[PDB]
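A.B. asks: Structure in structure tokens, see below.
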Amino acid sequence: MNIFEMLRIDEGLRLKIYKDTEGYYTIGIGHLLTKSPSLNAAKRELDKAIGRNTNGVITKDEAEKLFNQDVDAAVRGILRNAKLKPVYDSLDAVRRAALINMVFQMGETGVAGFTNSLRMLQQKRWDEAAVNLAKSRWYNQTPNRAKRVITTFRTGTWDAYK
Ligand SMILES: [Cl-]
Ligand SMILES: [Cl-]
């Protein structure tokens, strides 16, 4: 199992504009298009992202191309962030994937907002960090996905995804 397969399980794949759990216009593998209510503002972002007139529909390849870009951006954003980088450097390969997942879903700013849990992860206090991560809007809004991510932090294995 790897970051790509893990995110593909959490986000799914959709070839037509859809609304995410928060109600925002999305497409592909969790690719956020816009927070605007306008389905047209969304089709516009979409064409701009793909470099063609899509009329809200893309192919598998296009979805995969956006997905590669997004994972790359997540990793690069972590490495460029003064609060995230030290955490990432401290972790093993599995737990590194769990942090990339959180960043992909909620952005760098969101994650950097989990100051206390991040400090616990750095100190390798696994059980304490899993408990603190659960006291969040994130866990309350997307409980099944949060549980999988949290178990990955607690155990350092891919168990929740197998
Ligand atoms: Cl883009
Ligand atoms: Cl969920």
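Just so you know, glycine gets a Cβ as well, placed from its N, Cα and C.
What Swiss-Prot records for this protein is below:
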{"type": "ACT_SITE", "residues": "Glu11", "note": "active site, proton donor/acceptor"}
{"type": "ACT_SITE", "residues": "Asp20", "note": "active site, proton donor/acceptor"}
{"type": "BINDING", "residues": "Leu32, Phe104, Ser117, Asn132", "note": "substrate binding site"}
{"type": "MUTAGEN", "residues": "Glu11 to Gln", "note": "Complete loss of activity"}
{"type": "MUTAGEN", "residues": "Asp20 to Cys", "note": "Nearly no effet on specific enzymatic activity"}
{"type": "MUTAGEN", "residues": "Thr26 to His", "note": "Facilitates transglycosylation more effectively than hydrolysis; covalently bound substrate"}
{"type": "MUTAGEN", "residues": "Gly30 to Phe", "note": "Almost complete loss of enzymatic activity. The enzyme is destabilized by 1.5 kcal/mol"}
{"type": "MUTAGEN", "residues": "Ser117 to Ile", "note": "500-fold decrease in enzymatic activity"}
{"type": "MUTAGEN", "residues": "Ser117 to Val", "note": "50-fold decrease in enzymatic activity"}
{"type": "MUTAGEN", "residues": "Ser117 to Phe", "note": "10-fold decrease in enzymatic activity"}
{"type": "MUTAGEN", "residues": "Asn132 to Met or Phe", "note": "2-fold decrease in enzymatic activity"}
{"type": "MUTAGEN", "residues": "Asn132 to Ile", "note": "5-fold decrease in enzymatic activity"}
A.B. asks: Whose Cβ, among the mutagenesis positions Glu11, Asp20, has more other Cβ atoms within 10 Å than any of the rest?
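C.D. replies: Going through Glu11, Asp20 one by one, the largest Cβ count within 10 Å is at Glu11.
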A.B. asks: Validating a neighbour-count step here. Other CB atoms within 10 A of the CB of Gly30 (mutagenesis position): how many?
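C.D. replies: Counting Cβ neighbours of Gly30 (mutagenesis position) within 10 Å gives 19.
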A.B. asks: How big is the substrate site in terms of the longest C-alpha to C-alpha distance among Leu32, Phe104, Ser117, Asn132, in angstrom?
C.D. replies: 27
A.B. asks: Give the distance between the Cα atoms of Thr26 (mutagenesis position) and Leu32 (substrate binding site), rounded to the nearest whole Å.
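C.D. replies: On Cα coordinates alone, these residues lie 4 Å apart.
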A.B. asks: So among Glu11, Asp20, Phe104, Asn132, all listed as recorded positions, which is physically nearest to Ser117 (mutagenesis position)? Use the C-alpha atoms.
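C.D. replies: So, spelling it out, the nearest of the recorded positions is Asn132.
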A.B. asks: Counting distance between Cα atoms, which of the recorded positions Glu11, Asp20, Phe104, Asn132 is nearest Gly30 (mutagenesis position)?
C.D. replies: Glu11
A.B. asks: Please state whether DSSP places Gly30 (mutagenesis position) in a helix, a strand or coil.
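C.D. replies: Once the DSSP labels are grouped into three classes, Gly30 (mutagenesis position) ends up as coil.
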A.B. asks: Looking only at Cβ atoms, how many others are within 10 Å of the one on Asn132 (mutagenesis position)?
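C.D. replies: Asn132 (mutagenesis position): 18 neighbouring Cβ atoms within 10 Å.
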A.B. asks: Could you state the CA-to-CA distance between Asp20 (mutagenesis position) and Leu32 (substrate binding site) to the nearest Å?
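C.D. replies: So the alpha carbons of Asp20 (mutagenesis position) and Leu32 (substrate binding site) sit roughly 8 Å from each other.
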A.B. asks: Fewest neighbouring Cβ atoms within 10 Å: which of the recorded positions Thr26, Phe104, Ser117?
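C.D. replies: Looking at the recorded positions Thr26, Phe104, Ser117, the Cβ with the fewest others within 10 Å is that of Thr26.
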A.B. asks: Ten-angstrom check, please: count other Cβ atoms within 10 Å of the Cβ of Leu32 (substrate binding site), all chains counted.
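C.D. replies: Other Cβ atoms found within 10 Å: 17.
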